[PDB]
Amino acid sequence: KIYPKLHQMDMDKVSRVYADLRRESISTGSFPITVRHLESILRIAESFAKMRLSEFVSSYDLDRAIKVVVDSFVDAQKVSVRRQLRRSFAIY
Amino acid sequence: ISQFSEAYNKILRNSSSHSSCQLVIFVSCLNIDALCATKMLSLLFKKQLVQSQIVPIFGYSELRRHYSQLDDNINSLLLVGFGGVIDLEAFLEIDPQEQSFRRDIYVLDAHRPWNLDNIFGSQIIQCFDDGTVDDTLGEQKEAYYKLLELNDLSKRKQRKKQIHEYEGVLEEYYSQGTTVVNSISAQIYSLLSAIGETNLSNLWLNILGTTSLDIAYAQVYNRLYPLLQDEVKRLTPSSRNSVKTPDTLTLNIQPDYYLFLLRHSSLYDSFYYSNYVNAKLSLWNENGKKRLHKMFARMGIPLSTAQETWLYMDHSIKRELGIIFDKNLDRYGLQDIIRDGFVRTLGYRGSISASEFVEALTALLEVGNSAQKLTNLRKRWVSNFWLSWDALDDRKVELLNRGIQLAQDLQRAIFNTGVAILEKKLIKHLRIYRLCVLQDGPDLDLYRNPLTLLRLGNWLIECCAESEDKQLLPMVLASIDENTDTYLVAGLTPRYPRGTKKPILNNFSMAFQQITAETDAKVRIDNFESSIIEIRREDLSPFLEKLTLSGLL
Amino acid sequence: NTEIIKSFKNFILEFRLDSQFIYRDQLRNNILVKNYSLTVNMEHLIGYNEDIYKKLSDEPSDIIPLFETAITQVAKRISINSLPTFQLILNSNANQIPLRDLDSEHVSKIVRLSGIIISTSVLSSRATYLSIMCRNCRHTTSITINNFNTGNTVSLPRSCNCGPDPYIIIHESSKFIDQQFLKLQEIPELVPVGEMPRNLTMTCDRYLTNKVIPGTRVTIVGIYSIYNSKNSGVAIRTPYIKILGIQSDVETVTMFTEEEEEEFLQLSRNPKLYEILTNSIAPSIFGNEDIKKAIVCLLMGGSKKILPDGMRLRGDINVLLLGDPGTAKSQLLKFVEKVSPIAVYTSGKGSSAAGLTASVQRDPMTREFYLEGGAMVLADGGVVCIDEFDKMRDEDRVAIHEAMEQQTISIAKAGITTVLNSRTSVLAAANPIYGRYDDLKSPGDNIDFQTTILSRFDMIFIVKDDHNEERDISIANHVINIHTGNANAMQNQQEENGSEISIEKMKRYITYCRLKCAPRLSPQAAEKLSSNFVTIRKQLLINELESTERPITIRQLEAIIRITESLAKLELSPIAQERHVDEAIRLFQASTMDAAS
Amino acid sequence: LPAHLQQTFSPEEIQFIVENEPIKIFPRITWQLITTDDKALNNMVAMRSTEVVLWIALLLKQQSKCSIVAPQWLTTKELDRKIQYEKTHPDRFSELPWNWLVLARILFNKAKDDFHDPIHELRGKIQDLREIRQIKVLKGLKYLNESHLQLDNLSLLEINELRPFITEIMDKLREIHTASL
Ligand SMILES: Nc1ncnc2c1ncn2[C@@H]1O[C@H](COP(=O)(O)OP(=O)(O)OP(=O)(O)O)[C@@H](O)[C@H]1O
């Protein structure tokens, strides 16, 4: 049944918030940032919204969506990631 | 305040010229009620072969951009839809020019109250008050004859109180809800009938023109069916077929429905996108959804059959359809659907409900197409206008099918976006009135057309309140996409469930004038329509607070 | 029953939709044609009589003969021998039905439907008329099949002792027709669920036959019914459906309307006629316009030079999409298939069950043998999409090495050794090994091992995805805009309104073009190029002076040559431009760069 | 320089020609106009038959101030004897108003209202005779040779559209044979 949809307005932040999530995340490892990886965050977002039964994307839906991805990408890093942890704090 | 014929006869002496003519009909503006009356009149001069300009005015001040622009040899003039509120003597000025004046202006407006300056001070007018509300309306008599020309201190103080007495009286009039009386084409047809002409087309046009506001009550129209119904009696091409005939092939009365796209869509969605069906059945929700299907379970209708084209419905499904309606729809309060409103029959090209005929024309309005962009886009509406005027043409029906289809595209997003709004519960109940705003959505450009949210709001206001106790109320609406917070704001009024005891008119339009007479920052009366206004989101918030109070109603 | 004929005859005559009636026109229109056909609009039919439509719809099969036998009547009026009965095709677009649902209720019910055909049978005769005589009595008789739903419906009457049924066939005097025996399958998109798509045999007769290419997306109408046959139960009959009429989405067919040429001429005049197509291919896609551009040149078809001797230039080239995932190249080819009028998307292995090798298979009955078909044959003379090309089994991968150049496949399997013709233009999307580091490596050491696989390829692309912040955030947001409210999708309207290609028309444009112009290069373009590669041939060997291993062939230049007619074909010009050539150089130079790495 | 057509007459031209033909009408009317070649007339009696040129009849009919006479030759029941006469004469094309094609097309534009059931009537009737005349053209058209053509009775409209056909033909034929001499 339920088919969530984002409103492009508040979603602009993620394109901005992602910019933090690539280059700085690029700074370590190789890359391993992927174009596809960003596509996931939406498929991520769609889930919680239906779980919210909102029929459309909400910010709180993204709140998990980002956090789900953040440390997920983080843990892939070496023990040097403890340093990588501190920068991701801005994305929390 | 004069008989139409002699006024029309008055143009006759002013008419034929080489180079002609010179008069110019004003097409003003968006509302279709003018459109029929233009063509009937358009055809009228065709009968006389009378040359003249045809101008689809849009901007309320655009005529000032025009009247102040092209007027040269014009010895006579006719305008439509405007002047019933604001004076062009102020708007144009005018400036009495040479008694036995060089130019005269017919002013078409169906809206009341008339401007105070309209009837009296006959100049270009030819005040259009005839023959609807004369009334009297003996109040305007004291607004001038008393007002004009207006121990001695007692008689002087006695006059002013009388002045304020009449001013106090005159203060109420002209401050009041602006409302249409009746479809102008009808009186024009009366003039058309006055000269004796009755064309099945022309009557159909009245049938067409009458249909224009039919989405909003009647209100007189309820008695105006028979006035047309008499005409269908006044005309009987033959006692019997005479099949088809291949040509005329003419209209007949039918059991019409508030049901939408009847012939032109699957009966299933026909309920689904029907607005009257919407709130009564609460169509957006899944709960009442099946209940309609339950009606097919009552109607004994196959779900796929509802998916089926109206063209191919079984003759059993056909003849029993209304009987099925007779045995079902009343249970749901759907009993007021069936209408005896007239239907054109093109035979080989098919019969059509004028109501359905209208909505296709309505689709032409918003589609089928710095500050210069709005004039550029409004021009597109005018650019898109004649294509709609082209849809007025009879032989050209094929083009109509685009709007016939596109109309189906409209409500699909219409029924779509609105219900999306329903989930968020964006209505502001406030206290004095129900209030809403659209801050966001896809394709607000399509929503830029007043009719877009207008059909929407009407689809909303009746949706949000059936009622839906208690107290049907006027709705607030706004929307924005681009052009720096234009936020078109169109007026909205409560709809009775087939039970308009009072006119109740309009308030906020005066109230919108209250704020435009107020600090009026970023608010724009640029809309020809009083109900609709442009506003910045920046200044509308206080405009809202200014709108919330003072409430005029 | 009888005399319902004239009612159609009335609509055959009495009907005039203003200002001009149609079918009465269509008849004489078909008359000089000797078309012997009529295409009826059923949705139009209801407009005439409401009764006879469903009056027809009740038992449409029985009133089928009520037409063509009637259409001849005034046609015979207009003819004033021998005059075979015309073939009517009625049609309607109104309510389309899923293949997933066919109810026995629909038997003897006409249904319009979209469809995707698996294949069609070789044509076979049906005798509309026959003469027959007693093998005993010497009695003279004649019979016809005037119409039919195969039954068999009729047989030899046994009343001439003499019997049984001594009357016998006479073929010479008898007259005949044809049938296609189509096998159609439902659209793959929906709604197979986890289950395999049902397939259905559609009956095409006379003019119906040959009207449709196998495998094509098609819209069709006809009647649901069932034939007992034998070759089920108890007493159960197998499903079959009549095809009438079939009005199929164009083409889905070398011919087309004349005004189409003009509107294209409007496109041929455009200075941006090529450059707009640069955007059209990738509405959702962002960047890689070079590879994006490299698409179109192959889209118009390759050079065909047949002049003696039998040596002939091939088409269309070869291309490689190799690069790290996130290349969206597989997504690209999915657009590619949609853009090609005839193309096959193959990610295999093969696709989907298709033998990457066109292969041999035996006939179940009567033994024998036949070509089972192959993707090269399926799409022949058209686009080829390939994924996992590195994941391809090397043995039939070998056949690929042949398929691209000689463009003719031959197999000795069983007794049938015949050499098939394959004119397809293949493009290889196979992913490179080990991500980025292979670029740190030689350009080779990827495909198989040897670059001889590359040798047969022409334009091979190595995607370099670099993590540039501004470069991503551009397309990054470009992604979100692709999504609800589908902001990017609404942008195309103004692009559709002002300029940008609709791409379905473009397909018709290309199909138009592909058959239209035969561009032959101007003499000076070659010398401009001959002077070009000789440097490149000499220069890359200067890179080869270090014994650096990577490559170059004279076939490398010939591939470039086909680029000459490529965009020039978009120009429609009879001969290749001098100026036109140059972009091919710098574009192929970008391809040569992949060797440079 | 006409370019197109230009050698053949335009159908719009020939109708422009047939406009010049006089016909009787029933004016609503009771200066002058002098005009040029009309010679007519005294202010015409309302509801009275008078012979006048075609296109002018279109004028007052365009204002609906006049009522055009239906052609006596235009009677569908009467026209059947023609198709009767036509159906029995594989060779001869019988008799023609000679402008009549454009007439019926023009007659039904406006003046349609004057006749008794012209609707769905002669249009089919005229149409049958149109092609049966037209078909007899091509049937006899196989006989086409230099230097003579017995064209006999035909409507100039079809005669116009057929112009490019045969005119381009015999010239080939006449040339090739005479050239062969
Ligand atoms: N130029 C581009 N335009 C549009 N989308 C892109 C582009 N580049 C990457 N993407 C996005 O990245 C994703 C790539 O997924 P896709 O499955 O198409 O990768 P692929 O390159 O086809 O895979 P492979 O490399 O295995 O062939 C898609 O969601 C796509 O939207």
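These residue numbers are counts, starting from 1, taken along the chain as shown.
Any Cβ shown, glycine's included, is placed from N, Cα and C.
The secondary structure of C:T327 (ATP binding site), as reduced to three states from DSSP, is coil rather than helix or strand. Counted within 10 Å of its Cβ, the other Cβ atoms near C:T327 (ATP binding site) come to 23, all protein chains included. Annotated ATP binding site per Swiss-Prot: C:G323, C:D324, C:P325, C:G326, C:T327, C:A328, C:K329, C:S330, in sequence order, evidence recorded as sequence analysis.
The domain 'MCM' annotation in Swiss-Prot covers C:273-480.
What Swiss-Prot notes for the published mutagenesis of C:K329 to A (Swiss-Prot position 422) is this: Loss of MCM2-7 complex helicase activity.
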Other C-beta atoms that fall within 10 angstroms of the C-beta of C:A328 (ATP binding site): 22
Per-residue Cβ crowding (10 Å cut-off), top of binding-site residues C:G323, C:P325, C:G326: C:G323
Env. residues of ATP site, Cβ within 8 Å of mean position of C:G323, C:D324, C:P325, C:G326, C:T327, C:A328, C:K329, C:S330 Cβ: C:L321, C:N431, C:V463, C:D465
C:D324 (ATP binding site) CB neighbourhood, other CB atoms within 10 A: 18
C:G323, C:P325, C:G326, C:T327, C:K329, C:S330: the recorded positions whose Cβ falls under 8 Å from a chain A Cβ: C:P325, C:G326
Other CB atoms within 10 A, centred on C:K329 (mutagenesis position): 25
Rounded Cα separation (Å) that holds between C:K329 (mutagenesis position) and C:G323 (ATP binding site): 9
Residues that sit under 8 angstroms from C:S330 (ATP binding site) by C-beta distance, when 6+ apart in the chain: C:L321, C:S347, C:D387, C:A429
